[PDB]
Amino acid sequence: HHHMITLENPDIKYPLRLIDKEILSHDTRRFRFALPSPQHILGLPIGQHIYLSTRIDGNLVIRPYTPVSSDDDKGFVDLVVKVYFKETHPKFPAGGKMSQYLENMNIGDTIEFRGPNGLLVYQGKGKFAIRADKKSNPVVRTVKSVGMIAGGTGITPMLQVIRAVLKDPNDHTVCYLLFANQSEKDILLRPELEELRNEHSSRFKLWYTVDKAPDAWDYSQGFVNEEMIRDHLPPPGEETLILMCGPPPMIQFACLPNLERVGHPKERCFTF
Ligand SMILES: Cc1cc2nc3c(=O)[nH]c(=O)nc-3n(C[C@H](O)[C@H](O)[C@H](O)COP(=O)(O)OP(=O)(O)OC[C@H]3O[C@@H](n4cnc5c(N)ncnc54)[C@H](O)[C@@H]3O)c2cc1C
Ligand SMILES: NC(=O)c1ccc[n+]([C@@H]2O[C@@H](COP(=O)([O-])OP(=O)(O)OC[C@H]3O[C@@H](n4cnc5c(N)ncnc54)[C@H](O)[C@@H]3O)[C@H](O)[C@@H]2O)c1
């Protein structure tokens with residue numbers, strides 16, 4: 001390890017203290033935890049994520065999260081989370097476990113962090129180091145365009161990649177994002193994504209689709225489909241890699257068959 005990082009060993013659990021919280025909307029939040037010292041950094045390679053774990057209602061609960069903060073930040077790590085409240089959705093009366101546990105924490109409480117984890121690591125300048133599985137070494141490839149499909153919270157893994165690309169004035173990679181949500185109010189991190197579209201149009205393309213569309217809507221309506229893929233993601237080729245992260249039903253039924261129809265082979269599709 002070159003830098004003073006927090007995640008020194010992936011097999012270890014690190015209890016971090018919650019030092020701040022922001023209410024972004026009725027059900028979305030920003031949670032900030034302190035690192036071991038104000039001079040530490042998290043130590044999360046781009047393309048990877050961490051897991052939070054704790055005991056809820058007598059069981060061990062583990063969940064993956066991709067921070068919105070980065071290794072440029074000293075002393076803290078920020079998570080942006082959607083809270084799934086109980087007795088709200090008729091189909092899931094109990095709500096979300098880790099998300100509600102987070103919402104119920106008091107400043108000063110701690111929770112365990114672990115990482116980094118993930119088969120994909122972006123090495124910058126278009127280079128992607130990928131492991132077929134955990135027991136293999138990574139195969140490196142260089143692309144010029146990265147298509148990105150996100151549904152719901154699957155957006156944070158894309159935002160981490162997007163910011164890494166744009167912060168490097170010498171990185172010429174172009175990112176294409178197709179962001180899908182239930183409704184306009186559910187478009188997580190819209191301000192941050194739009195600020196980035198503002199400052200780096202040449203390297204960042206952005207498009208949205210929502211299940212229920214308001215009357216004033218300039219984007220798409222409906223699940224991701226063939227047409228959206230063709231119109232908002234880069235065209236198939238060795239120079240193109242497609243990234244995905246969202247609900248299982250989205251990846252299995254709306255993305256793969258259509259990506260296949262359009263011509264993006266599975267060896268160029270990665271699912272976070
Ligand atoms: C690589 C990666 C990175 C991730 N990064 C982030 C991130 O930055 N931020 C983030 O918030 N999540 C992120 N997630 C996903 C997130 O970890 C889980 O979806 C989330 O925390 C679910 O946990 P839970 O314990 O709260 O709910 P569980 O108890 O896992 O899940 C509840 C299940 O029921 C449904 N459900 C329950 N209650 C409701 C309700 N009130 N309304 C609607 N549907 C409901 C949900 O759809 C889900 O299927 C990431 C996932 C991956 C794979
Ligand atoms: N891929 C996995 O194996 C896996 C496992 C656990 C959790 N997740 C989670 O899924 C993402 C889900 O976020 P969320 O629950 O707030 O999303 P959400 O339910 O609010 O929105 C999901 C979006 O995906 C699409 N979608 C949902 N169901 C679909 C279906 N049946 N067919 C086609 N498209 C569909 C729609 O465009 C929708 O707007 C999380 O970030 C995390 O990755 C994924």
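Don't overthink the numbers, they just go from 1 along the chain as shown.
Header entry for method reads X-ray crystallography, 2.3 Å.
Using the three backbone atoms N, Cα and C, a Cβ is placed for every residue, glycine included.
Copied over from Swiss-Prot:
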BINDING   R63, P64, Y65, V80, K82, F85, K97, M98, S99, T156  FAD binding site
MUTAGEN   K82 to E or Q (Swiss-Prot position 111)  2-3 fold decrease in Km for 2 Fe(III)-[cytochrome b5]
MUTAGEN   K82 to R, A or H (Swiss-Prot position 111)  Km for 2 Fe(III)-[cytochrome b5] similiar to that of wild-type
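Overlay of Swiss-Prot annotations on the structure.
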residue: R63; record: FAD binding site; Cβ within 10 Å: 16
residue: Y65; record: FAD binding site; Cβ within 10 Å: 21
residue: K82; record: mutagenesis position; Cβ within 10 Å: 16
residue: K97; record: FAD binding site; Cβ within 10 Å: 16
residue: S99; record: FAD binding site; Cβ within 10 Å: 18
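Rounded to a whole number, the C-alpha distance linking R63 (FAD binding site) with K82 (mutagenesis position) is 13 angstrom.
Checking each of the binding-site residues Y65, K97, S99 against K82 (mutagenesis position) by C-alpha distance, the shortest gap belongs to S99. When every Cα pair among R63, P64, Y65, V80, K82, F85, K97, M98, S99, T156 is compared, the largest distance found for this FAD site is 20 Å.
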